[PDB]
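**Q** Structure below; questions to follow.
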Amino acid sequence: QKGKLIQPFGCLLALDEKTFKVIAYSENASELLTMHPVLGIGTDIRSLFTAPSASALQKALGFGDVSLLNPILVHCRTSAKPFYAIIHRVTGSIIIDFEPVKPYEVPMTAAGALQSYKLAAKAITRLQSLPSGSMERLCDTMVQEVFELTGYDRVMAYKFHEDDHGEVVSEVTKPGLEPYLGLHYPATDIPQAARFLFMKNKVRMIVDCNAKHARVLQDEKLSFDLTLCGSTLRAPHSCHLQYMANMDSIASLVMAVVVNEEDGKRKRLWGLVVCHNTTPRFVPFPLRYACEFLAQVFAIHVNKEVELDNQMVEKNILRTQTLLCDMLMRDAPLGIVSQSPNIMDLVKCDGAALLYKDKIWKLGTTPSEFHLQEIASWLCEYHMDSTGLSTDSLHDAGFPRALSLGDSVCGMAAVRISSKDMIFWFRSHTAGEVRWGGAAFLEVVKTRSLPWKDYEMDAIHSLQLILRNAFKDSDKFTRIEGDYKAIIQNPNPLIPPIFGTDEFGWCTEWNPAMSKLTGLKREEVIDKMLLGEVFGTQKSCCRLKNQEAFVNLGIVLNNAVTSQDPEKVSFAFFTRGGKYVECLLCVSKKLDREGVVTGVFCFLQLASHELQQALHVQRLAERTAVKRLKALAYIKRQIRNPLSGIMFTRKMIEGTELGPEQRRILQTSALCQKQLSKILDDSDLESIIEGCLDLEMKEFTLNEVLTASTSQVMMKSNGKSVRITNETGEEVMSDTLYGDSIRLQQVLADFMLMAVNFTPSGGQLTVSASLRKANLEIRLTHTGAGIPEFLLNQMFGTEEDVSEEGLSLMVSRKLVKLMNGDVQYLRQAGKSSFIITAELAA
Amino acid sequence: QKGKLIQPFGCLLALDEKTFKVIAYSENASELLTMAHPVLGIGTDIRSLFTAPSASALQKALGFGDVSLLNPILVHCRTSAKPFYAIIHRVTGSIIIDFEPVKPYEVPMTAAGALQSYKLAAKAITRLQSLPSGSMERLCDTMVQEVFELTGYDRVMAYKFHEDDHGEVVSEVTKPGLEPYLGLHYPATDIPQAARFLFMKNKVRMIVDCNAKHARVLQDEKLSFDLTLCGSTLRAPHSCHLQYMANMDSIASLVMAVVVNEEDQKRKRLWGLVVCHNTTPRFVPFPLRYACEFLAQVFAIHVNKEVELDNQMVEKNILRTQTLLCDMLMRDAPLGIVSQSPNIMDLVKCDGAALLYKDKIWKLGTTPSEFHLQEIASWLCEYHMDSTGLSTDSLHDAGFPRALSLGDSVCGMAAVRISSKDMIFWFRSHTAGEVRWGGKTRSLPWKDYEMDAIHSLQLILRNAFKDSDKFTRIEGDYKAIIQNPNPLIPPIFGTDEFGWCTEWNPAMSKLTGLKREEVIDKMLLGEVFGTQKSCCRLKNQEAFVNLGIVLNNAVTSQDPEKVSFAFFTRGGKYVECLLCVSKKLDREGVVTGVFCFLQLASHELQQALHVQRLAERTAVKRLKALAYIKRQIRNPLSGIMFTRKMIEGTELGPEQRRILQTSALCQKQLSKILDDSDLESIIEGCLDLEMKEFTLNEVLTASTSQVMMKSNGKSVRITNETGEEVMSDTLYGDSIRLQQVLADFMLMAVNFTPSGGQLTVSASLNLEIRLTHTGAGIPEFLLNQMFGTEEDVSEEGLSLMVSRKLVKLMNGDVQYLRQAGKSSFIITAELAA
């Protein structure tokens, strides 16, 4: 922080807060500024520059927060050399850094901050337009935009893990360089001092490494040593220089990403965005400022997308709760595997087994009954005081016959239902490969399975509890997964609140979870009418807020009596003492064995507010989507009807004898109607955009296509008085082609109709076709300026969304791509040419 | 309320709260319950006239806490069978038990409690719940239709109370052959306030027969207080309802009550009644009455919801007026607003705009003559000295000397003075007003926020001119009710290109608590709006970054955008609103900063737009796919049109010409149906119809050509038997939509028909078209879908619903008639010949 060496592309001056006189100066500063006022201790600052520059600098030092006006434009007194001045406040002193102003780009008058921030107005918009839910897309977009703005050769999205070991997540380099994606790096490349330094100043630049750095002339009479930690000209340290030495890079630009995560707010370094170049380069301060702002935006976005993945766990927990509630109705024996929701959906796995009275059931990939007997015997004999176990890899646990099992089963999770009854879940082997570069060593994770999370064990234990209670009517788990001997622990049940009533309305079920959630003892509440006594506005144990809640509860119960499916509704009630519980009620029928309705069975689902709002938004979106789909189907039918009408009328007209030229005109109309029926037959363009398509195989000739297109277009062409000519040879005509004719006619007609529309009044258009032995090349040459550049760019498929005409162009290009061809646009003096390539069978 | 007379269809008993002995009774009880026994006298026990389980149930009910839960207690008499309901009420110092006979023709023990009783109305509640919001008349008509279907009474009416207690019939449903009173107002004296309070206390009242003889109640003389039968369901009318029934020609009555909770606990007001009248005596079981009482609660909830939605719509409208009141400071000179398209005609709802400025008169829309405007200004400057504005909806009543000569084209005038010579007029048009009572143009009166908007426009224009209070008396039949409208100018702050503050209007000073002098000449980011050492403290980093982003985007982009904003003021109050930004382009065309204003929005409205925007962001491709399809429609249509032209380009015969013209008719049909989607055409004003000459022969031929294909597919023959006299006659009206309607009607007739069936077409001229097809006929549930009874509609039924609504737009109805092997579709409409 006190290294007295600075880079030579700029100069530094350290002054006092009160005297405004130069104390610390650099050797190159005297040369650059005086290129006469001798730069030295006790010299003023105004005389080195002109009067307006001195006034601006003095006002800047007089400001409260100089960081808002950091890039200042100043002029040297002699020859008016432009310079960028940056002000920074060290304890008891002001440090100003001056850099030369190359032509480059200049903001309006003084750059300030907002104008500099304006330089990154496109990358911010592109980042804010991405659909949420995919961190990799965000990383790729940020890296690409940083590459575009900075212009450095290589851009990397180095990421920090919990053990501070790096992992590149993306990279975009110029062609002709070694990719670095996926290469892990050790924790000694970046010392913790570097991270601490980056936590303070977010952007660091090293313009060149093999350059002689000047020194400073810090005053001897100063009572404190100057700190160069905050200055942007501080010379790189040897340890940091070793990084570029091992990375064969010269110019570096490192931008920290700082997120704010709530205390378990505390700051955290999500990673870095590193830029490298093989040759030295320098960029103006506004570009660095804009890059820092863009990094702030990216940090905000990543912090937002972490919270969205924090909700998938809650959603899966709710789904498991629903499954557990559903499974409570089935009979204890064989009811575990009776219907579609078996114990495969309880925890993610590929094999399940239920040992009960020597009747081993199989549900998938699982060892033989012999091997299952052996593993059950081993678990019984070794782990006496273990109701349940979860082994990551059976080899590590110590199963003698784990070798004979093979690679099919690796992880195991077993529970003891009763003295002789047990349940097993098995997981197949997954191998992990980590490049682990910058070290390269290639570590192996041996034969291990995916870890068993907490809520999976919680669900398994809840299932065990349910089965034990059901069997009775008719707790420490050893987790040897980290090869750290026994880490036995106690899980928690995952039973949601439940209450059930008979047909009349008297309470009959009140489980301990509800007793804890409400605070009401079951003995206190049972044998009381559900509507009016347990839940009621006045004179009731649990006080509903309004009369609307009472009406809604009554409606929900009455509707649920009729319908078997469990409707999800909102619920809100006060507890015994002044607490407003807001949950999501689910009611289901209670059909008995014979099939007589006995009552209702209800359970709540406690959920955070964001999840409920997301569910509401999803419901609204699906309703809007179904309405739009119904409207589109209605329109399609109402257009299909007159389509059939005109088909039949054309058939009737063809029934009467007419001229051979009339016959040709009728045939051209027939091709037009077939094209119309085909385009109306398409369900939507989204399937075309996705890529899933089929092209029919049929015989055709070019005369039909050309005549259909000309008949389609020439009315509009003559609207602008446009001449159309055909130069295709008759030999190419006589040749017959094979493929999908309708797509070709529609695509070529659209392209050449756009050419007609772009044709100025009185222009000329020529159509030619060439057959090479087969390949067909189509040239459409129209007189005029042609399509503008932006529309030509919109024609390409790189853009996600374009104009309607641009969308038609993109769809035609995609169809040509599926037609193993290409589309080219050529501009010449007063001419524009479309070239279309196709490959078919002759 | 203390009347000792009861209706004869039930019986009454009274029990002491503690001793549980009978103290009052009725002769109907003597003739109905103990008939074949203990004497029904004072002090007689209760557990002797019923079976032991019945006595146990009665004892348990009496010992219960809240008896009003399990009211319809079915009880078996001591004699064999003879069921009876046992409704119970707790009155001061007694418990009153009413028995009503259970007729076994219906309801064989289908309800024994409140929860089971409420089940009978599940279908009605489901139908009411899923209706789209924003239409009171639809809710009322559905509600009364459901009442009619559930109860089966002859006449059902929704009777809405106004502020002056005088009622208005909003809807009504009756069996055919009955005189309607729809829309007829009634005096407030028909229903006394005592009846209103009684309805507020007892939600449902039933009078089975007005002519039935009432029976007395024998009560002990030893009690110190008389028994009150006000809460009992067995009470006799006190001649107040007898006269009402005689006047309305009714014999039986079932009258409910609608109670709505309105904010100042919130008060409860009787929004109206749902009255059922019958010409013959009728009896409904207690569960049906109990369910009809439950339906009223859902109806009241929905009515309150619709009222809140209307209030939010009003707030959105005033927000829009506030937004459009801006963009007039930017425009230079008074002529600038007149020249531009969003003119002063859009500031307030008017049919004519006039501006008098320096001997120049600028007029827009329906406006009087120049001499008329000059004489209006002369009158206003000659009779009104100190006024800054005038307002009236009837200029004739205003006292204009030549108001009658001005005609009915313009009636209401609102005028505001800008300078000593320049001033502004807003004029309205003719409105139709009819009021009925069961016992020169008037235009809608000017509201208050309209006056506020006009006053703020006056302030803006006078400020701009300088840079270069007023009485309404027509809302009532009075004179010179002076008012002082307040302005509607939103808070405004504006900065230059560097970021320093430049303009900070007083509204922002009031809202945020700061002052103009202490904030001016400071950077907008960091100094004013900042997380630290700032006047207005932002919440966290995200707000700062978002504000910077929106400022930069506003500078770069060209259109205003709305972004949520939230900050702490200097007094600790958390303000949340919407921020709108715009570029402050100079006359030359170079940006010189930004101009921003806040739109303080209500919490419900603000949160009703976040979810809307979030849902909008989900659908992107499908929104523009419709426009893409609409634009790409033209090319195949142009191709088919030009192919038709070339087909015409040679020699043709008579039949060939006819079939070509039929094809062309279908061609225009396809063109105009693909040109516009028309959405649902819910409003009759929308979907303007082309009206041109046509003949019926072409229409019929074009309609049957589209379906001959399917007819020959099933080998179904179609015959047209309309006479040549009707065919030769020419009508002036819409044709092609009639072609489509006829075509899809015969298409549906072909569907669901056996092969070899006969289809017959007839027309009578009022145009009536009858299409009779032989076979089994269309299934009933399809007709239920097409009539709108079933909310869920199939794709095939949607076309029939569209055709029915189109026929209704032609002021007609579609009729389905069923006979042995015959189904007849009758379409009726009118045109000009």
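Using Swiss-Prot numbers, chain B covers 75-110, 120-347, 360-534, 562-590, 743-1039, 1052-1119, in order.
Structure determined by electron microscopy, 3.8 Å.
Just so it is clear, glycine is given a Cβ too, placed from its N, Cα and C backbone atoms.
Here Swiss-Prot flags B:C323 as phytochromobilin binding site. What Swiss-Prot lists as domain 'PAS 2' is B:748-822, and the listing cites sequence analysis. Under its mutagenesis entries, Swiss-Prot includes B:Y242 to H with the note: Constitutively active in the Pfr form, leading to a constitutively photomorphogenic (cop) phenotype and reduced accumulation in the nucleus. Here Swiss-Prot describes B:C323 to A as a published mutagenesis experiment; the accompanying note says: Unable to bind the chromophore and cannot be converted to Pfr, fails to accumulate in the nucleus and to interact with FHY1.
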**Q** Quick check on the gap: 12 residues absent, flanked by B:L1039 and B:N1052. Distance between their CA atoms in Å?
**A** 5
**Q** Which whole-number value in Å describes the distance between the Cα atoms of B:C323 (mutagenesis position) and B:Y242 (mutagenesis position)?
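**A** That comes out at 18 Å between the alpha carbons.
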**Q** Helix, strand, coil residue numbers for the domain 'PAS 2' (B:748-822) per DSSP?
**A** 19 helix, 18 strand, 38 coil
**Q** With every protein chain in view, how many other Cβ atoms are within 10 Å of the Cβ of B:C323 (mutagenesis position)?
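**A** Counting Cβ neighbours of B:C323 (mutagenesis position) within 10 Å gives 13.
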**Q** Would you identify the secondary structure of B:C323 (mutagenesis position) according to DSSP, in three states?
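**A** Reduced to three states, the DSSP call for B:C323 (mutagenesis position) is helix.
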**Q** Including all protein chains shown, what's the count of other C-beta atoms within 10 A of the C-beta of B:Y242 (mutagenesis position)?
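**A** Other Cβ atoms within 10 Å of B:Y242 (mutagenesis position): 21.
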**Q** Helix, strand or coil for B:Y242 (mutagenesis position)? Use DSSP.
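**A** The three-state answer is strand.
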**Q** How many Å separate the Cα of B:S590 from the Cα of B:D743, given that the 152 residues between them are not modelled?
**A** 25
**Q** Do you have the Cα distance in Å for B:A110 and B:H120? The stretch of 9 residues between them isn't modelled.
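**A** Flanking Cα atoms, separation 9 Å.
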**Q** Taking B:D347 and B:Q360 as the modelled residues on either side of 12 missing ones, report their Cα-Cα distance in Å, whole number only.
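**A** Flanking Cα atoms: 8 Å.
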**Q** Please report, as a whole number of Å, how far the Cα of B:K562 is from the Cα of B:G534, with 27 residues unmodelled between the two.
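**A** So the two residues bracketing the gap are 26 Å apart at Cα.
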